[PDB]
Amino acid sequence: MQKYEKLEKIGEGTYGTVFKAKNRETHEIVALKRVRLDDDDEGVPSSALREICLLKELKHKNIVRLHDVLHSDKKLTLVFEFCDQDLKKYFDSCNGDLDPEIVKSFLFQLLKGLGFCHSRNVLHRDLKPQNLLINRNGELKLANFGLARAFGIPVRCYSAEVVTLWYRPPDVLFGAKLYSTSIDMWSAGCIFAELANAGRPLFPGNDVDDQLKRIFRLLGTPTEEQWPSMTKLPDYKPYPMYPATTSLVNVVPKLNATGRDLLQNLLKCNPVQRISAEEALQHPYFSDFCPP
Amino acid sequence: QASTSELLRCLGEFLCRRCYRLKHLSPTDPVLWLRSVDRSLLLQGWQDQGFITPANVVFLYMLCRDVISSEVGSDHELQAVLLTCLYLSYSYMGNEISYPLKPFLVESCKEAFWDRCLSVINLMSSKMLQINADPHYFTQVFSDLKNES
Ligand SMILES: CC[C@H](CO)Nc1nc(NCc2ccccc2)c2ncn(C(C)C)c2n1
């Protein structure tokens, strides 16, 4: 813009370029998301307008804060708070070795931000480390709402082509057209496991089939009794029955019994069985903690 | 009166009543402009299915009732405004991540379209969420749309 001095390029987002900038009047450091409006990449403004609409209504310390939107030229500039790094880069800086208390802090803050979105009827649908911003304060912020949507209005279906593959729940992998807040709860469980280990994705599948196998191989294959509507989903196919007796101990070594119990509650295959963000924050894993 | 065609007619009849200066506007004109966009997006492969559903028409009406001035001076202007509201409904409620600008743009001035987009979001972002989060508000808007016939 003309109110802002560009200091450097942070990277590319889902629909624009991200810069670190300084407000020439208040001297505050901000982040700018710039979006070209004279496209040859035709649909990009659409996701930006959606992000603006949602973030205007999502004001919470653990959700990245949109301050302003400027329209100045052939571009839309969104002005956000600046954050120092994303969780993916943070994993590289600390050799994927988080202290257990930072593991707890990051999950807690993620669940607070996600709880706030869910209670305001918004699904994020792109929960992954790169969409989590970290401050030197140690504050964590949910960012990048370009794939997010409001929910509640009667709808035929939602898109099943949501969430990066590694973070997508089994029901959506089986092609579920209707999902709730549960979709983001699975992804948060996936992140929890990265935090509580060595910062590598728990389920790095190469495609939908591989992804489902990875999940079932660790967690066990759900039975009809645990998940009666599983066989009725649009892209259901029979999987092998892997036992539910596989230990999580070595998969998340930073976690105690209480931590492993919360993880298993997030990583339920049946979305109806998945713990809500509100209930996860009441979990004994967070009972002796800092903020409240 | 929960059919898509019926509600679209209700919206067309509402727009004719709202825009009193437009003496030669047919209530079928808005219906035609909306259907054309949805059909073109389908045929050109931007979407798998049509966006114009009963609930999305209620959503669009909720935007139009607050955004569209009684003082609109031309049919062309109405179309530009309505298509702005439609494009924001696609961006907010649609199942694809992006929709292109071309079917929605009827003005020579692109920058007036983006300015109107931001002005509408500034006015409506709260209600756009509320109509999802509050089923009684949705029902009230759907009832109002019906009573426009
Ligand atoms: C573009 C890549 C990076 C992905 O997290 N995005 C990013 N990264 C941000 N900060 C982390 C970072 C800073 C510098 C280099 C690399 C990462 C950041 N701060 C505010 N915002 C948005 C919400 C405008 C930020 N966006």
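Structure determined by X-ray crystallography, 2.2 Å.
Backbone N, Cα and C define each Cβ position, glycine as well.
As given in Swiss-Prot:
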BINDING   A:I10, A:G11, A:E12, A:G13, A:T14, A:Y15, A:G16, A:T17, A:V18, A:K33  ATP binding site
ACT_SITE  A:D126  active site, proton acceptor
MUTAGEN   A:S159 to A  No phenotype
MUTAGEN   A:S159 to T  Impaired p35/p25 (CDK5R1) binding
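Feature map: Swiss-Prot annotations on the structure.
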residue : record                       : Cβ within 10 Å
A:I10   : ATP binding site             : 18
A:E12   : ATP binding site             : 9
A:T14   : ATP binding site             : 17
A:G16   : ATP binding site             : 22
A:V18   : ATP binding site             : 19
A:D126  : active site, proton acceptor : 21
A:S159  : mutagenesis position         : 15
Interface-proximal recorded positions, chain B, C-beta separation under 8 A, candidates A:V18, A:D126, A:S159: A:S159
Recorded positions close to ligand 1 - of A:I10, A:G16, A:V18, A:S159, only those whose C-beta is under 6 Å away: A:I10, A:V18
Candidates A:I10, A:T14, A:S159 (recorded positions) - the one closest to the residue listed as 'active site, proton acceptor' by CA: A:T14
Rounded Cα-Cα span from A:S159 (mutagenesis position) to A:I10 (ATP binding site), Å: 30
Whole-number Å value of the largest CA-CA distance among A:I10, A:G11, A:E12, A:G13, A:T14, A:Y15, A:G16, A:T17, A:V18, A:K33, listed as ATP-binding: 14
Cα separation, A:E12 (ATP binding site) to A:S159 (mutagenesis position) (Å, whole number): 24
